[PDB]
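So the structure is just underneath, and the comments pick up after that.
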Amino acid sequence: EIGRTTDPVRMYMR
Amino acid sequence: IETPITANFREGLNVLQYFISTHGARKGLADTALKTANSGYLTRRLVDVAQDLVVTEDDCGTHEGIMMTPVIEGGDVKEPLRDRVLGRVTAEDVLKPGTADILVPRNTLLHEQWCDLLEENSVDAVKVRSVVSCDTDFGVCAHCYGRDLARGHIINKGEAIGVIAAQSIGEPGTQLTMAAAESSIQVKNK
Amino acid sequence: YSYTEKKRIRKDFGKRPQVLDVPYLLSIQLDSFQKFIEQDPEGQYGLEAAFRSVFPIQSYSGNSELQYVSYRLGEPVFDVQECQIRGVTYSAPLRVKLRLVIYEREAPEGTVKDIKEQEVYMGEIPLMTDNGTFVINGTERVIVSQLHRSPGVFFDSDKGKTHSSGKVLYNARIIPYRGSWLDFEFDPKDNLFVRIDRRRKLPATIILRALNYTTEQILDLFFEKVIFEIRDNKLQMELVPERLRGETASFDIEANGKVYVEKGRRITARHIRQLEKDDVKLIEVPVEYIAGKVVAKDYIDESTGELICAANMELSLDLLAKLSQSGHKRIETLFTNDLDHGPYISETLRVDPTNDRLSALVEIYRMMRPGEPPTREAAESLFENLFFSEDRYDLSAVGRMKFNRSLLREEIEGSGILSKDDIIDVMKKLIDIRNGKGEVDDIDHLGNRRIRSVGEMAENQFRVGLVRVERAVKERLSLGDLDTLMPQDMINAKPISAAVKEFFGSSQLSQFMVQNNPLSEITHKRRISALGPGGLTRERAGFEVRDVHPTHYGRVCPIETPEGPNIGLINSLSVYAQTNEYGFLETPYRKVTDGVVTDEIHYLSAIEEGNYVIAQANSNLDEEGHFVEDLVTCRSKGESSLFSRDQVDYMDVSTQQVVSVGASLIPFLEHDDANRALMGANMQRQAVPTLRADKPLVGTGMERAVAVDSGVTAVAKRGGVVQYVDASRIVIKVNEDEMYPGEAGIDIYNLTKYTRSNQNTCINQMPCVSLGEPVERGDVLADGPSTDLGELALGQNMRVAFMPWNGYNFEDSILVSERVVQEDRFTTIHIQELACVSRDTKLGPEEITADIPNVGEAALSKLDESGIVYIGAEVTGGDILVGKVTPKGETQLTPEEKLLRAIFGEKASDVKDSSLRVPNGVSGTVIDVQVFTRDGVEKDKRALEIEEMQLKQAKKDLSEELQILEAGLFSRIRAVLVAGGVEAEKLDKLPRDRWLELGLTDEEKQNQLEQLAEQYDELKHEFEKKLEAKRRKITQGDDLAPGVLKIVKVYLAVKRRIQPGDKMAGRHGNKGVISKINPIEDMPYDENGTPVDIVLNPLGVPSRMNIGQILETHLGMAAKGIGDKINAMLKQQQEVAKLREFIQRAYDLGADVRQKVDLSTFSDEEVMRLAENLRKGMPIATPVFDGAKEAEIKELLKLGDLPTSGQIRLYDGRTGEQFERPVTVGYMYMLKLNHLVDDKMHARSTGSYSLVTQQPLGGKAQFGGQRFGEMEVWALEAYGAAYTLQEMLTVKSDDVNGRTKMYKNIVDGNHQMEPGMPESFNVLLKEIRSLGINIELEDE
Amino acid sequence: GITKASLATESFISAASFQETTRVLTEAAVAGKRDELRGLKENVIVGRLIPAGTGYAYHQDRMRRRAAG
Amino acid sequence: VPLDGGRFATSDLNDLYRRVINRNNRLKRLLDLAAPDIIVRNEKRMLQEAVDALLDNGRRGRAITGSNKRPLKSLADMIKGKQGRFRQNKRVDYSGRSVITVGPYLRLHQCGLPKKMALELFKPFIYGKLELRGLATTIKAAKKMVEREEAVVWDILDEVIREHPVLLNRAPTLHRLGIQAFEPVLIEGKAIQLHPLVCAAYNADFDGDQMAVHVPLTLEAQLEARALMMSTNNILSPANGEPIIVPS
Amino acid sequence: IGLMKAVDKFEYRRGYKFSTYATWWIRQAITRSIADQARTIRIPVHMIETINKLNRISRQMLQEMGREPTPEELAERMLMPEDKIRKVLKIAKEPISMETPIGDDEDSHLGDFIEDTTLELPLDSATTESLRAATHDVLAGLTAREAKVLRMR
Ligand SMILES: [Mg+2]
Ligand SMILES: [Zn+2]
């Protein structure tokens, strides 16, 4: 589920 | 192209002969614009690996050299033996082909006379000292390198042979950008 | 026959007639901006189609509409020249009507309420000047075109490199005008793959399963079926005859009775022929042969209800036995023959993990926005917003054409966004490229590269700005309340006006105008750049798009580009080219009928021209249009060949249709190597307009179309009679029939005296007519910078000789006589400008007081008591131009000097001197001064004296225009009003003012009486109001930057001569720097004492193959041979019978030429005026490829008594002996490029120093030192030079206190340095320590 | 090659000057190198006499001064 | 630094330092206000991206500049190659440049040098004579004698250029023969004359090619420009014994 | 940090839902933060209310007046002393970045053209070094006891 996402805004919402 | 432009620059060239010629003046300029940007990076690396090299000793002592045989291009010679070994030391003193005929002594500069002296005689190869085999640490001795300079003497101790060698290989290239039968072995000689 | 013709008729060689006239050279620009701002009541491109691309903005579920009605472009506030002086753009306000209708919250959707918002102002749009050049900030800019790939589908291969084993991988692509991409392709294992803008690869079926397609329907569109039946015997399979194409059968070949083939044999063409004759439809087949197929569709266990085989699952023999009993007989497989029908879509069906629709979008989502977890309504939303959502995907009006045209479809109109029918066709047509029956498209082919003029780029930037206003109106129309707000509270003028104003002001394209010629501006508007926003890049593009495709023939010039990093990315447009309706370039062609060449002219696109067979312009016709040759030269598919006389379809218009407008003026262009004739077209856009140019002694006839199509000339707008010439005004009394119906009078053209172009040269006009000349429509009245009588003279033409003279022309350099400096023929004029602003500091304001602290009266001699310099005072280097002092306190002067003051009492001044002084090395009169003041600070005395002098001139001509235009108003009615009442000699005793009471009979005489009068009263009101409006913008203040108090701009008109170091050059790319200016008598003199004026070198022609110059140097000598043969005849005043005998024999003089020049001309008053203009030399002409053959030259020399060979014997100048083996002497037209020497030579001994690193630079009238770059340190380590190297980067450049000593050692005669460590290394320790790294220096 | 052989020099300034720099300061900082300035391109940066040419003479006296009087 | 007119011209680091001290300053607060661990745990994750946008910006989301659309320039993007080092791999004082010309009357070891240039490179030397020969009382009174171009300095400037070799060098200096000293001779004009034999060493056609000129200041630096670098020492190219002063 | 204070001070008995109360304390913060850490050269918080008022009012006069607003009509429309509107205009401009590539996009930035003025002309330093010659020589040509106090004064 951690599809190589980097920027926090992706990580904030998720 | 199958049909060649069949008129010179004293009579005109009609339009279709000129549009054909107009191409080659484009590939001509799109390379000289590029051969500078490309050969400007080949001499920037050569002078940064060969940076720290400097003649730092008067003579090394090693007895190990190489052999300078003239290049042979099938039935033609690319380079004479003399113009390849001019200005160099001699590791083992060559003699006349007859034994015990030591004409060129132990290691000495091969200048404009000792060549022709070996031009009068009939030697076919010499063992010269090359800078790829010197035994010095951090640099090269004087005799191993050889003779050449803008001047004519031997190479003075202290001279920076590293950077004047990476520019001699990079300053060309800017202008060096780039009957087929093969049936019978026919030589000019006997 | 025009009255400019009979003033000097240029002798014209050339044989082919001209059928098409050179079109208006600026249609590229002046037309594709007319589309932009102009009322179009329909859906073509234009501004009206920009609003309809957005409006009406339906609210966000509130349903309170906002709709567009119409717009209207107001008039500008200022005119052009006021926009160039004052220093502000030349715009036009924009007014838009918007209706806000508020529906009912619950009631029926009826016309509830609304307000027609009275033209919400939404920004200004700059306007194009008359010539096609914008005015942004008092600087005419120009917006080049652009040459970009057209939106469509472009299949392509990229062979060779991939996988290192061949394996051509044919891929597709879909580029829309606005929206994401789409990129199919193959892999090294024949599995389709889909891609987005550039994300990770996907199996291509993973998009088909998202379009709601199952594995059955995916395999129904792509393959063909092979029906199988089991009629209780051996599984007979159906068979069509053609199904056996190129097959290697291996069964017992049975069919319709006869066993045709044998196992282990291939099929014949006659094998197939045995099938149609036999009607072979069903055959017997083995039972093991069916283990090499794949199921056509789903066969489930109808007996039980469990799926026995799913589509894309090869056959197992048990599955046959599972099927032989399963209760099924309508078996089916896939027609898949590896030679032409590969199962490419089959294999990707297996690698695809997803098999239901909803689990495919979740895969497309997972790779289009990685990291975040999917959803249901999100994934459906994103996919149908990527391509099929009309707002975020718009292919084009043209993109659909290139799309349907590439799939061999019927129509050209279509929806702008994709559909399910389009993604399928591209996959099929992509597959068909793999199997063989298709061909790829090379990207360079000029049928795949359209052209964006200005009107298509500003709008596209505008609509982007328009959407930004849509983003706020919704949230204000949905979050905000809709009670009583009008449609003027939600619209914003700053964002919309910022989206466009940033376009013209900064871009790769919106560039300054190269304005030092009538030809360097007219060839800068027709440029076709490939760079810019959304295009190439000088370092990415390789040789593939820097070369010249065989489609450029007639649309883009092959021999005119720059030579730097972007050779072949500039590509000046051609002479006859015109863009299509969509944007593709086209060219005229004479329609060739069955036998005769017609004249109805067609313009062919780039993909159509490759079909027909087209002849060449140089093919003879026998006065009826028939070729006199049974065979001709043609070009059919991009290749040359020969064809039959009745096999061609089109013939080219003329011979100069291949070349540009630049390289169309080189004479004898056909005799030049394409290399050095490419430096010709780049040394005519740099030639400086000299003092008063004359003409090309050997032209090419295509000059009058370059000095009229540009705006430099003051072309006459209506024929008539000149009535008042003057150095700054011409008054054309109009004729009768070209006169308006009522209240017409006369016309008037103003000129533009000494002003400043963009390169600081001057551009001033001059009259060329006198009182009484009958002008005509299209005639010329005012020359400009480098024009003469209409022609385009770029430089001077001087007697040149080819010989090596004593080494003073060693390399390409040039010698020059001193008779070329005395006569002042190369002396140009330059006009600088200096500006002195007086800001408003926080220590007090600056002043422009004329008193300056401790300045000698020798300096304050020129400037008056007000502080500004005079007008005409010849200043030189270092003088004062504007006295300005700035307040300065905080002295704290040193201790030693603080005794120096007390000793003499030198009062320390409260104010520091920072006036404006002329830059060093310059001298020239001060031709003009302007003063700008912030509105709110008093005008000094000089500020009024300037203002009133233009206040008396502004009302002078504005009223005197009546005093001269009244002159014709009465004189027209006086030539009319004489009837209807006899008043001709009483007409002056009756007051010409007092004619409103009386009148004339009911005709145009009387119709003109109240005609003139109502606007006579209104020229009392309108002219007077034109005085107040003119006298309003004078008195008021100005709009300056914040803080600035008052600016002062000053001009200087320096007049630089010629000198050693300059850079002259001919037309044929033969540069050279002037090496010496001899005396009058060292120059080699021929038999009659006439010295030569230049001495070129003859070792430039053998290597550089430009034989143009050596031919132009002879024909330039025959022409000036007639010059001295007429100047003698005209000097004995023989007769007007002898001139008309000679001048008539100098005009026929050829071989089948098309002149017909003479004998219709006046008796004596016109021949003696034509022969009075030819005394300097009879101007020959030479079209580009219809040149003057060598025999035609030699026959012109023999008429002039010159030696046919073209070589005279020159005597030396100093000794007196004669050069053996005679020399050449001719007349070569010599330009003078503006690489002047006194703008190249700088020098610096000590000056400014940079800020962060303390090395030198130039901001204080002392430019930086040279660049002792990395390449030049290796040339100081090659030698042993190591003391020169140490000071060259320690003391002379970078050390801080090791150089202030090396300046005090020098002044004392002690040459010795103390190096220290450079300040550019101490910054490299602070820049490394500011990371984690720790860096130091040991101690020993 | 000439590109990988000018990285593995003993110094860390004759390598960080021309090659990739982010990787030659990282690897040198971890190990704690000590560049002894026995070169040309590492010796023109600091701004002193290059050890080959007219400046090579005075370097005869500098190595003959340390480790002794 | 404050520009002229009110605007300031900041370096691109005061945009990055303000972004760490701000985020670090807030994270000091959330540990005093005791927020949940969904926010403060989002703070450290947000700070650590701002310290790593300072060291080497670009190995992340590329935190492009505000108020503009180009990427900021961090610390490790300052040493990183511009094709070469930040230090010396040095613009230089005492220089010039002009359009070369032919001048075939010169000897082999001298080049022209215009009066208007040589009076500008040799300024600190000229100040020595005008205060040594007593012609100027103090140095400020010598700066006003050279600005007037009084007829005395034209005879003092000629003795400053007695044997002072200058260094001509063309732009793309391929090999060591691209830099050679010369003994100047004062001409009038603005083109640096140059002996025709040497123009094949620089590879200089005379059609607009310019040539910088330098000046060796110290006393050991005008002997290295006369023993080692003089133009009469280099008649054999170093690449091979063949001559380099062949009459072309 | 705003919403963390809203629920801190939240009171439910007034019936107003949390959203229509938390929306104030939240938007309160983001408009107080922007006035605190948005500029390099920071301008106070009481001034940003005046700058933003000058664009809310110079935009409203832009539609009605149509042409454009003048430096004085804002003084009439608003109520400033006709010069504060001339000091509020010399503030809000941001600093140009010192790496903005100048025209032609050559290998040059803006930071290569801004010379520095802290330094002194080495002919300005060569004089002060020379001046100590005279005042040490000229003042040495005095008497002894009458020169010491001249040097101590
Ligand atoms: Mg050149
Ligand atoms: Zn050795």
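Chain C is numbered as in Swiss-Prot; the shown residues are, in order, 3-1342.
So how was this one determined? The header says electron microscopy, 3.7 Å.
Including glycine, each Cβ sits where the backbone N, Cα and C put it.
Here Swiss-Prot notes a mutagenesis experiment, C:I561 to S, with the remark: Resistant to antibiotics salinamide A and B. Within the same chain, residues at least 6 positions away in sequence whose Cβ sits under 8 Å from that of C:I561 (mutagenesis position) are C:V661, C:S662, C:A665, C:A676, C:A679, C:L680, C:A683.
Listed in Swiss-Prot is the mutagenesis experiment C:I569 to S, annotated as follows: Resistant to antibiotics salinamide A and B. Cβ-based neighbour count (10 Å, all protein chains) for C:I569 (mutagenesis position) stands at 18.
Within 10 Å of the Cβ of C:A665 (mutagenesis position) there are 26 other Cβ atoms, across all protein chains. Among the mutagenesis entries in Swiss-Prot is C:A665 to E, noted as: Resistant to antibiotics salinamide A and B.
Here Swiss-Prot describes C:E813 to K as a published mutagenesis experiment; the accompanying note says: Disrupts the enzyme's active center. Remark: C:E813 (mutagenesis position) has C:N1099 as non-local neighbours, by Cβ distance under 8 Å and separation of at least 6 in sequence.
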Original post:
Quick one: of C:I561, C:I569, C:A665, C:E813, which mutagenesis positions have a CB closer than 8 A to some CB in chain B?
Top reply: C:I561, C:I569
Original post:
Any idea what DSSP makes of C:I561 (mutagenesis position), helix, strand or coil?
Top reply: coil
Original post:
Which of the mutagenesis positions C:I561, C:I569, C:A665, C:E813 have a Cβ lying under 8 Å from any Cβ of chain E?
Top reply: C:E813
